[PDB]
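> Shown below is the structure under consideration.
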Amino acid sequence: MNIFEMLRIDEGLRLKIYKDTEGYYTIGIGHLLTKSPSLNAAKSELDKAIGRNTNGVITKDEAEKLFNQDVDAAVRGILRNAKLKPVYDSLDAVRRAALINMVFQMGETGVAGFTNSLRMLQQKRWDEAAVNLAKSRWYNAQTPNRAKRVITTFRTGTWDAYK
């Protein structure tokens with residue numbers, strides 16, 4: 001398992017325009033198109049990303065290129081974040097993969113705001129960190145089950161949540 005399989009697992013794949021948990025236009029493997037209520041806007045945003053007239057639908061390979069780009073930016077976002085980077089440096093390979101999962105899901109900015117948990121990860125207090133992570137809208141309301149998976153990864157440093 002690696003970050004690709006992991007997010008592939010958490011996000012799925014859809015070749016047509018869709019609405020994520022918060023009613024936002026998304027496509028492929030979690031590609032957020034636009035916070036904008038307009039399907040048109042979502043379409044125009046899409047055609048731009050892909051570089052063609054999609055009519056709102058893409059190919060598998062097209063999903064896959066957006067995904068590579070997205071995993072890449074995540075990682076880079078982390079590396080540029082003053083707040084995120086040192087956490088990241090301290091983590092093992094599995095655990096960074098969860099860190100990257102949350103960044104992909106709620107941005108660097110959203111993530112860099114879980115200060116508390118971040119220190120606790122930094123300091124290797126897995127259990128405390130999981131508990132702290134759990135007190136979130138993320139966990140509580142947003143995406144419970146996926147948050148539990150990611151939460152568990154951070155705890156165990158295993159992919160057990162993934163099989």
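FYI, residue positions are counted from 1 along the chain as it appears here.
Keep in mind that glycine also has a Cβ here, set from the backbone N, Cα and C atoms.
Copied straight from Swiss-Prot:
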MUTAGEN   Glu11 to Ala, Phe, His, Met or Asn  Complete loss of enzymatic activity
ACT_SITE  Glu11  active site, proton donor/acceptor
MUTAGEN   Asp20 to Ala, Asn, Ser or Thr  Complete loss of enzymatic activity
ACT_SITE  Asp20  active site, proton donor/acceptor
MUTAGEN   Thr26 to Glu  Complete loss of activity at neutral pH; covalently bound substrate
BINDING   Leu32, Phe104, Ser117, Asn132  substrate binding site
MUTAGEN   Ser117 to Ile  500-fold decrease in enzymatic activity
MUTAGEN   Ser117 to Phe  10-fold decrease in enzymatic activity
MUTAGEN   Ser117 to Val  50-fold decrease in enzymatic activity
> Once the chains shown are all counted, how many other Cβ atoms turn up within 10 Å of the Cβ of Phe104 (substrate binding site)?
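Other Cβ atoms found within 10 Å: 25.
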> Could you state, as a whole number of Å, the largest distance between Cα atoms of any two of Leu32, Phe104, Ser117, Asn132, the listed substrate binders?
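Comparing all Cα pairs, the maximum is 27 Å.
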> Which of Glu11, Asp20 (the mutagenesis positions) has the most other Cβ atoms within 10 Å?
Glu11
> Go through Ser117, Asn132, the listed recorded positions, and name the one with the sparsest Cβ surroundings, counting other Cβ atoms within 10 Å.
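Output over recorded positions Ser117, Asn132: least Cβ neighbours within 10 Å is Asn132.
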> Measuring Cα to Cα, how many angstrom lie between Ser117 (mutagenesis position) and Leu32 (substrate binding site)?
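Spelling it out, the Cα of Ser117 (mutagenesis position) and the Cα of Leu32 (substrate binding site) are 26 Å apart.
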> What recorded positions among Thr26, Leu32, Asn132 are found with a C-alpha within 10 angstroms of that of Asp20 (mutagenesis position)?
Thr26, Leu32
> Quick check: in three-state DSSP terms, what is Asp20 (mutagenesis position)?
coil
> Which whole-number value in Å describes the distance between the Cα atoms of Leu32 (substrate binding site) and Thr26 (mutagenesis position)?
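Pair distance, Cα basis, whole Å: 4 Å.
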> Out of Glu11, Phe104, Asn132, which of these recorded positions is nearest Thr26 (mutagenesis position) by C-alpha distance?
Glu11
> Across all chains shown, how many C-beta atoms besides its own are within 10 angstroms of the C-beta of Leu32 (substrate binding site)?
17
> To the nearest Å, how far is the Cα of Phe104 (substrate binding site) from the Cα of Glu11 (mutagenesis position)?
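Rounded to a whole number, the Cα-Cα distance is 10 Å.
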> Among all the protein chains here, how many other CB atoms are within 10 A of the CB of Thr26 (mutagenesis position)?
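The answer is 19.
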> For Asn132 (substrate binding site) and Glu11 (mutagenesis position), determine the Cα separation and express it in whole Å.
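Each residue's Cα considered, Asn132 (substrate binding site) and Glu11 (mutagenesis position) end up 24 Å apart.
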